[PDB]
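Since the structure comes first, as structure tokens, the remarks are kept for the end.
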Amino acid sequence: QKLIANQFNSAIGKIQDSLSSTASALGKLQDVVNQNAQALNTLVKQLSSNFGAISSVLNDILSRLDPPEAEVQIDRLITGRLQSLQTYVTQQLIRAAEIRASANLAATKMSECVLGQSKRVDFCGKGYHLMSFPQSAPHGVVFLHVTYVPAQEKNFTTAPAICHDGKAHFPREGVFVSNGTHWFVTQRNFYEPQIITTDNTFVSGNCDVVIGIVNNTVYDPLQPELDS
Amino acid sequence: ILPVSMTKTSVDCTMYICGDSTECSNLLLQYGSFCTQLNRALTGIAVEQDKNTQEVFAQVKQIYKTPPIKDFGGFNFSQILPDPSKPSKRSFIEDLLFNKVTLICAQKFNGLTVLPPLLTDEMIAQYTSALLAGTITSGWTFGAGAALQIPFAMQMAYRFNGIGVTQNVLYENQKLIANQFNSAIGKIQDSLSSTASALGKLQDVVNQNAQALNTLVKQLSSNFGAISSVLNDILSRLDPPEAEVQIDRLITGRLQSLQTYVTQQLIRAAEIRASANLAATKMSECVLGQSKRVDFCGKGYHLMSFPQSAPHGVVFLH
Amino acid sequence: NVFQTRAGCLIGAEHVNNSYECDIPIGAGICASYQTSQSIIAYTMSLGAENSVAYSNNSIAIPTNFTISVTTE
Ligand SMILES: *[C@@H]1O[C@H](CO)[C@@H](O[C@@H]2O[C@H](CO)[C@@H](O)[C@H](O)[C@H]2NC(C)=O)[C@H](O)[C@H]1NC(C)=O
Ligand SMILES: *[C@@H]1O[C@H](CO)[C@@H](O[C@@H]2O[C@H](CO)[C@@H](O)[C@H](O)[C@H]2NC(C)=O)[C@H](O)[C@H]1NC(C)=O
Ligand SMILES: *[C@@H]1O[C@H](CO)[C@@H](O[C@@H]2O[C@H](CO)[C@@H](O)[C@H](O)[C@H]2NC(C)=O)[C@H](O)[C@H]1NC(C)=O
Ligand SMILES: *[C@@H]1O[C@H](CO)[C@@H](O[C@@H]2O[C@H](CO)[C@@H](O)[C@H](O)[C@H]2NC(C)=O)[C@H](O)[C@H]1NC(C)=O
Ligand SMILES: *[C@@H]1O[C@H](CO)[C@@H](O)[C@H](O)[C@H]1NC(C)=O
Ligand SMILES: *[C@@H]1O[C@H](CO)[C@@H](O)[C@H](O)[C@H]1NC(C)=O
Ligand SMILES: *[C@@H]1O[C@H](CO)[C@@H](O)[C@H](O)[C@H]1NC(C)=O
């Protein structure tokens, strides 16, 4: 426990730094905020454009011309601007449905990842997944996926079974392994060898069909008790 | 078979609209931002189109590769594992694909250029050689960390428990399964060889794009109520205050006809972006893991999967 | 000092036989980058950084120790 706490406490820390020293983490959020504003200015600037009208001020045409003139012009402005809304609208509808599709991806992580523990690999961030902490951020949300990534490997020599008496044994959970002398049955993600006794292993049929079985003796828990 | 990217085009607004006429291009100055906000759009697509392919395939840290010698306990991947004697090593099956799918400069004649993808069909096929060589040796764990060799048939012993069959099944049946699997692979070649209707999806995307270009092009030849659909003719025959009124309609017309073409992409392009993520998922959960989500990874309980790229696409063998 | 590419005509960068991770991806696998004096180099990108796992049909490798990352999304 102690260790993990530190690893986790430490791990938190770096985030501050990852965030403090970098503007390029939040690009996504940072972007959305642009594209909107980006798309407004465009929408606005369109006000200043002639669209082939004599001028992009409405009241000028009004001022200078007699309306049956302005009628024809102010079309183009209207025709022009009116169009230029639909462009702006549509762009939103599309964009806005690119968010709606990224809400649900949050509304999911928030549900599965936070509220649960997610089994879906690399949904909740590289590694097996432990928990998560949301943090809002402006027009956004930010998860901190605390995940568990294994580290230091040791080769071993595995064998899928064991002939004990000619019965097989297969591990009940996680591989057999040996370091080359004694065979050990371990759990699969964290080397923690254990002597092999019938409680680690269940028996299926006789040996031979197995491909790669190896010899060994599977100690009996009971026998020492029956030893007396 | 999922689409993944789509052909990234990009389009000059100007010369598409105005061939070689400042007089035109001058008019085009009026509408202003249009010409430059298309390119903003069509880039926004064309940028991500290489983000899709980034996410789908490049989930893998380190390009792996199989051992020299194939001892898999009897499963036989030679079909899928890269074909060393190919120049570009696209393992056999992948090549059926590149044939089963299908001018390039024909569309790029009116400013409608087609920028090449960030990744190249040669690279794509290195990744899916990794993914597929880590899947084989390393189990799934290479998605969760340092790849860990584990002997295959001591993997398919796990990818069983995942479906709730005790493993003593596997070892006791190993031979059989290998055959079932080896055989099963085979049919795919045939399913693919004898049929053009497997790849419809991929095959379609490639159409609708090209389909939508030609339309875009043909629009050049249309009058939109102009006296003629050649820009320079109006220019030639008329004195500009005449052409002014015409060349509107052309510009007005074509300019519109871009937005139609643009928008169609934006929508379509977001129908891919939503099918990338569906790949970027299967690739993650299905390949790199073992999926519990029923019928996500194909009818039946699910054992593993092998991606195979295909042009603008990807193909899983679940 | 011109390097014709699969992408197009690249002017002002120095082809490099070496291959490093991608930096300013250009096209067709050509990723420019700034470093070495220094100038912009344009070099075919390295998909990843190679590895090969020693597979062998009896050889398993079991992590002994772990980490806890924290990432962000
Ligand atoms: C493999 O691991 C086993 C378990 O520790 C080792 O067997 C033990 O080795 C230590 C070495 O100091 C002895 O003190 C124990 O008495 C051994 N146990 C038994 C039951 O004999 C074995 O030596 C290890 N092999 C290698 C190569 O490290
Ligand atoms: C595991 O040990 C057994 C012995 O307990 C070995 O069985 C021997 O196998 C050889 C050839 O298959 C026979 O000639 C012997 O008569 C067998 N002995 C017994 C007691 O049955 C078996 O070969 C060993 N496994 C491996 C992989 O070496
Ligand atoms: C794996 O399968 C492939 C194809 O199913 C085998 O390739 C054939 O192998 C035979 C040998 O029995 C050769 O005569 C043929 O030329 C091969 N066909 C092709 C199309 O290359 C391969 O031998 C199998 N290998 C293993 C180890 O299973
Ligand atoms: C597991 O790995 C961690 C680091 O990932 C090791 O933690 C360090 O252990 C050394 C010596 O045990 C200490 O000097 C450090 O203070 C530890 N670091 C931290 C952050 O606590 C840990 O020892 C490893 N455990 C095993 C069994 O190898
Ligand atoms: C296990 O053996 C392989 C064989 O090359 C080697 O690459 C790997 O580093 C070994 N593992 C350790 C921890 O030494
Ligand atoms: C493993 O492969 C080796 C190749 O050196 C072979 O001799 C041995 O029989 C195989 N054993 C198993 C269990 O796969
Ligand atoms: C690149 O390297 C090859 C061999 O690695 C060598 O033959 C060639 O001359 C080099 N050319 C350049 C431009 O670096």
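Swiss-Prot numbering applies to chain A: residues 920-1147, in that order.
Determined via electron microscopy, 3.6 Å.
Every residue, even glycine, has its Cβ placed from backbone N, Cα and C.
All chains included, 15 other C-beta atoms sit within 10 angstroms of the C-beta of A:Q954 (variant position). Among the natural variants in Swiss-Prot, A:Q954 to H has the note: In strain: Omicron/BA.1, Omicron/BA.2, Omicron/BA.2.12.1, Omicron/BA.2.75, Omicron/BA.4, Omicron/BA.5, Omicron/BQ.1.1, Omicron/XBB.1.5, Omicron/EG.5.1. The residue drawn here is the original one.
The note that Swiss-Prot attaches to the natural variant A:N969 to K is: In strain: Omicron/BA.1, Omicron/BA.2, Omicron/BA.2.12.1, Omicron/BA.2.75, Omicron/BA.4, Omicron/BA.5, Omicron/BQ.1.1, Omicron/XBB.1.5, Omicron/EG.5.1. Shown in sequence order, A:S975, A:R995 are the residues of the chain, 6+ apart in sequence, with a C-beta less than 8 angstroms from the C-beta of A:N969 (variant position). DSSP assigns A:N969 (variant position) to coil in the three-state reduction, outside any helix or strand.
DSSP assigns A:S982 (variant position) to a helix. What Swiss-Prot says about the natural variant A:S982 to A is this: In strain: Alpha/B.1.1.7.
Using a 10 Å Cβ-Cβ cutoff, A:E1092 (variant position) registers 11 neighbours. The note that Swiss-Prot attaches to the natural variant A:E1092 to K is: In strain: Theta/P.3.
Applying an 8 A CB threshold to same-chain residues 6+ apart, the list for A:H1101 (variant position) reads A:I1114. DSSP gives A:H1101 (variant position) a coil state; it is part of no helix or strand. Looking at Swiss-Prot, the entry for natural variant A:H1101 to Y says: In strain: Theta/P.3.
Around the Cβ of A:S982 (variant position), a 10 Å sphere holds 10 further Cβ atoms from the protein chains shown. Taking only the Cα positions, the spacing between A:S982 (variant position) and A:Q954 (variant position) is 37 angstrom. The separation of A:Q954 (variant position) from A:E1092 (variant position), Cα to Cα, is 52 Å.
Those variant positions from A:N969, A:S982, A:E1092, A:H1101 lying by chain B, with Cβ under 8 Å from one of its Cβ atoms, are A:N969. In three-state terms derived from DSSP, A:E1092 (variant position) belongs to neither a helical nor a strand segment and is classed as coil.
Among the variant positions A:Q954, A:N969, A:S982, A:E1092, A:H1101, not one has its Cβ under 6 Å from an atom of ligand 5.
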